Every structure is written in structure tokens, then in C-alpha cells.
Amino acid sequence: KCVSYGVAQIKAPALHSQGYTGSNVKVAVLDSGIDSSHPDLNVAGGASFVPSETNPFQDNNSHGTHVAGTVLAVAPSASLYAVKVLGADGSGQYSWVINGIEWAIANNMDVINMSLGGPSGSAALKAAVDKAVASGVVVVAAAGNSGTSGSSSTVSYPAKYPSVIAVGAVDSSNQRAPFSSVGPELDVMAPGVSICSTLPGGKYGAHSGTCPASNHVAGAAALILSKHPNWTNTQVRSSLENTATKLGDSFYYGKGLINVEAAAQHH
Ligand SMILES: [Cl-]
Ligand code: NA
Ligand code: NA
């Protein structure tokens, strides 16, 4: 298949070898669904809020299935939930996403991954992610793939909301990917170039984006909570941000590349 490096790059193998693989951590993938038929994917539960696509365990896009593979690669023992808020074409309404956030809160998810976003949000979308973080959920989002706009932030919503961890993409050499959105909202980087993960119908394929980068961070959160089940979302986020491997300027790199090994020992 594609060969990939991302799991090693964030130093997840260190935690796996100590017995920390994300067991009893609930991770909600708010995406195009998850193909649970994939032999490498073990999905704990699901809900679809896409009214024309009723099966959250069928992914007609393939984006949600790629997210799942990357999260389970980082946190093999995580309980993954398929929250379908995006259709086949990869687009959804903000009300579908809000319904998936509400579902994640109600069902005691530890982590939300939103591998999505647009250039504008809404009060109702901000209320939803703010409410999830108030409830103690770790919320992670792709920073966006809008490159640079001189002085302007190009970070998408929901990542642009202070409550949400905003993740940009680096390559295997820790260089910012030219597509990775920029701005003071940027928190951390993770592997986002040619990420090999699961695709529907038992396949594998590489994808580049801030979405695969956010998937590494959602996984890292689950590893941390499988060592520190007592930690608040506040402590989880602070551990990832404060032990990041410093790279370039924060506008481009935030705090740098997540190091889940370091994060799992933060004091
Ligand atoms: Cl369907
Ligand atoms: Na399966
Ligand atoms: Na944010």
C-alpha cells in the first residue's frame, strides 16, 4: 500500500509500548460516516444527522473512513463513534454538525474530531463547540487548507473558535505544508502530507490535508486520557500545546509538532 510515518512522528509508539493505546476513551468522528465493514476498523457506535443518508456506518465520501484509520492508528483501543454530519459530496449543513456535537455531549464522548469547516461559522455553531468544551469534551479541528493571505488569518471554523484546538499540517521533515492555514488561532501541527489510512471497501490510500493532521491530535488526546483518565479537557489541551516540539513562527506553526510522549508526562 502507501507507507506512512505519522504515528511514529508524534511519538505514539512510546505510549503503546507502556500499555497506553486509548482504551475506554470515546472519540466521535463528525464526518461523512465510517465504513465499519473495513477489517481494520472497529466502530463502537454511531448516529447519522444527514437526512438523505441514514446509515452512519456507510461512507459514500471516504473522508470519514480515512479519519477513522488515522485515529485508530494513533489510539488502537479507542472506542470510535461514526457521527455522520457530511453527505457523499463531503458537504453538510451547520445544523447537522450541531446535531452531531449535541449527540457527542449527550453520549459522553471524551474527544470530538471535526475534520471539516468553512470560511464562516455561526453563533449556533460556536454555542455548540463552546458547550461541548464546557461539558469537558476535547474538541479538535483541521486549521484548514487555505494557504496564506498575507497578514490575514486563513484558519477555518470551527477551528478558528478559541474553544477548539486548531491543527495545521507538517510533512515527515516537520516543514509546514504549503496548503496549511495560518493565523494566531493555530495551536499545534501534526503529520498531514501523504497520510496512508483506510478507505471504503477494504482499501488504503494517502491523503494530504489539515484533516489527517487533526486526526493525529484526536488520537493523541485519546492516548493521553488512557494514561490520565482523571485529566480535564483543559489539562489534555495544555499537555499537547505546552510540550509541542517548537518549529517556526506561531502564525505558521503554532506551538509546533505535538509530542504525545512528552504530553503524557506534563505536570
Ligand atoms: Cl447511507
Ligand atoms: Na470492521
Ligand atoms: Na481555535
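Start at 1 and count along the chain as shown; that gives each residue its number.
Each residue, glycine too, has its Cβ placed from N, Cα and C.
Within the same chain, residues at least 6 positions away in sequence whose Cβ sits under 8 Å from that of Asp31 (active site, charge relay system) are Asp59, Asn61, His63, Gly64, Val67, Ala82, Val83, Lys84, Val85, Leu86, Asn113, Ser115, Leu116. What Swiss-Prot records for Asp31 (among others) is active site, charge relay system.
Among the features that Swiss-Prot reports, active site, charge relay system is placed at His63 (among others).
Taking all protein chains in view, 22 other C-beta atoms sit within 10 angstroms of the C-beta of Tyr20 (variant position). Listed in Swiss-Prot is the natural variant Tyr20 to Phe (Swiss-Prot position 128), annotated as follows: In strain: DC-4.
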